[PDB]
Amino acid sequence: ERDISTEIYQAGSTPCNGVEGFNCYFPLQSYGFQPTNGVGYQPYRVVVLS
Amino acid sequence: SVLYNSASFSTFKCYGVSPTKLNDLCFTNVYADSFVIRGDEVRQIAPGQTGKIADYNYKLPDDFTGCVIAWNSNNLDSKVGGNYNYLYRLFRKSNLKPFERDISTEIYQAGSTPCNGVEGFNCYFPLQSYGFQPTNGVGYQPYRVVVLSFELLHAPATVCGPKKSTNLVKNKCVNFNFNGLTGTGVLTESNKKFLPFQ
Amino acid sequence: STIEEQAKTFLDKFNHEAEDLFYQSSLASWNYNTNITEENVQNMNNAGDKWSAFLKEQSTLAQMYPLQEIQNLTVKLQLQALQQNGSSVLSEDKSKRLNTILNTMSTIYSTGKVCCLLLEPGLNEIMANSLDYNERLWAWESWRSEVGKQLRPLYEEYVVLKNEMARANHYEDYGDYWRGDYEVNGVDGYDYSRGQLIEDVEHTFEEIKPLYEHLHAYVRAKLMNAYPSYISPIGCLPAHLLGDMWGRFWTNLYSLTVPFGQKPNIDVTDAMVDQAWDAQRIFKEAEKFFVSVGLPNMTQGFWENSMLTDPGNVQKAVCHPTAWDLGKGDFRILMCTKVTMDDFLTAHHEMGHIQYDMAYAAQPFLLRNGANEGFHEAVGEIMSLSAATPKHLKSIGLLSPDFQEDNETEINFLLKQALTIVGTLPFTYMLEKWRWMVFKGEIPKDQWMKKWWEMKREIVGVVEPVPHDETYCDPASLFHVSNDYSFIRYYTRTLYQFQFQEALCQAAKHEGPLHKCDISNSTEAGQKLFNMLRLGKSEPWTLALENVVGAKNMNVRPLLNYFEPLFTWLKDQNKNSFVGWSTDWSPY
């Protein structure tokens, strides 16, 4: 399944999506691929064949 | 569940454990750490931060799986003329460990000069007083922070719930769950009683 | 064990106790400035005595800590402001004598002897509104033969006492103490010794020389309509025909010199009465002005503890344009705000001082305030000048968007600001240069007043109607000289006013001159200017200047780009035979 829509996560009360109230964080974080990192932090190209 | 919708707390954030799944999750031992700090010191209280407060007063664990409850208090413990009822450690030789405090007095030695148990040259008393006054700013107000700790030991979890209760339905072939026993049938009437302890 | 780990401990110990004492010293003074009574007098003296005693006590103990043993280039710059010594560096017998002279010269300046009447609004309206030659001349001569005579024995001893104070702190003359604020010590690439400050002021004064000759000739040509026999077109101006007693501000002379009579300076006083302002909407419009620039808003306690209205007779007190900084997150403004056009532009001059103090809120008490007090007075002027812009008055609620900008309007606007911003600019360089020869020792006592008039006709261009001897005192009767204040601080304020204005107008899509610029509707100039106000005493003023302007020194080019329509119009009007003034001319 492909998901190309960006939404806002809701936790318990103070509903989100539209009014944007409390407990409405932003789950769409970033990786941070930098050449000055370690080995495991390097970007890997994973190609799944079906 | 009745704490987030009360609209009476300033910063209500959690760590590790989600603020929603805790309503139907058991617990073993739950404690509360009540302490009064300033406004700018609220952001320092977090699992993974440092400073002169999270290292010389109360050290937070790295795997803290609880919540941070903090609200604004102005008409509770504030007076004009400087507050001298709350102290805090400013400097010390070593740092602190999680779930460990320090209430004993110790003269801080900055340089290499003896203090002889009294303050003076390169010798200070690291127990300053706050400035909780109703005429200062917002950051200089007393904040009663109550940190809750969720621990899991070998003892059985006696702090569960709260469980939701529905109603009593009879004369219908529906599903019912009584004391863990799952059944599906018509709850017909009985003509005999059982023992008052089974 | 080392020095760096023990130096910061003494600083944190002093900052945690100074804020508790400085707040009580300012809170006790706030009660005296609200209700005049005998109870607030003793509470202010007792609160101020503990602050003056605790500051001098910790400064002596800090002398044992080394100064040249800091490799962080941050802790060392905080020790120079604490280990400094004042008038107590000499003997104890001569320390009380210097303080007595400062108390006698301030009483004579406040209580005038001209009969009785005082100074303001006593002799202020006589030297401004008179239109007579034999009336305002008597007030200028009587002040020198009465106030100057009583300040003669005190001014002679003021030079010998202030000279030994500067030499005791590793300097040369007393002028180095006032000029030492811009000095950057320590080891750095952009350092700024006292030798560099001697130049860069003498260079910018030569470029403004042709601009001052056209402005001084316009005032001299206007006074000939009322004095056809006392003022010559090829001469100068008397010492009593400048507006003020000392001849500093030429604002009072604007009522006699109007270049265009078609569209003069409009008055927005009647527009504020129609919208019903209860002496509170002026500050509300100033709050939303910095929102479009980029600076954050104020706090919640700022609009609940600061008096921004007139208490009346039930709470008689005092009110003057002076911003207060009580600290500990408390900021109050003491000023009688009424429905007046002059109070609208002055509100922006004090609103910027609150945002400046909030920039270093998280910084300790020693890191408060910038490297020099000249930057604080520059932010308040670059924001108040944009409020008087005719373009900014078209996007607001009051006044008619029916009055646009033209060529006959900008002439009346540039001349009004030229009689205050650049009108007293040559007077600052002349007053500072004359005091350098007194503090050094080039002229004995009997050569002070005879040299003061020689620099007038060569720098400013003011003659003397009555020849005075060496007994009279003319510069000693100044508020900045009798009360001991650095007058050179106003010189850098003029240059930095146009340098900071060009940086904010560059990102706001405004090129060429700076008269039609608009700081609002641009969220880029706010974030760039905030970086300079955040850096206090931890960073030198040279580094903070490059972050806004781009250069490491003062510049005169942006100062001339603002008076382009004025300089173009004065060259076609003063071509009436004379441009400049003669050094050999006298009205008698």
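By Swiss-Prot numbering, chain A shows 465-514, in order.
Cβ from N, Cα, C; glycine included.
Going by Swiss-Prot, these are the annotated features:
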MUTAGEN   A:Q493 to N  Reduced host ACE2-binding affinity in vitro
VARIANT   A:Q493 to R  In strain: Omicron/BA.1, Omicron/BA.2, Omicron/BA.2.12.1
VARIANT   A:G496 to S  In strain: Omicron/BA.1
VARIANT   A:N501 to Y  In strain: Alpha/B.1.1.7, Beta/B.1.351, Gamma/P.1, Theta/P.3, Mu/B.1.621, 19B/501Y, Omicron/BA.1, Omicron/BA.2, Omicron/BA.2.12.1, Omicron/BA.2.75, Omicron/BA.4, Omicron/BA.5, Omicron/BQ.1.1, Omicron/XBB.1.5, Omicron/EG.5.1; May enhance affinity to human ACE2 receptor
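Ranked by Cβ neighbours within 10 A across all protein chains shown, the recorded positions A:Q493, A:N501 are led by A:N501.
Other C-beta atoms found within 10 angstroms of the C-beta of A:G496 (variant position) number 7, with every protein chain shown included. Secondary structure from DSSP puts A:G496 (variant position) in coil. A gap of 18 Å separates the Cα atoms of A:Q493 (mutagenesis position) and A:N501 (variant position). Chain B comes within the C-beta cut-off of under 8 angstroms for none of the recorded positions A:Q493, A:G496, A:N501.
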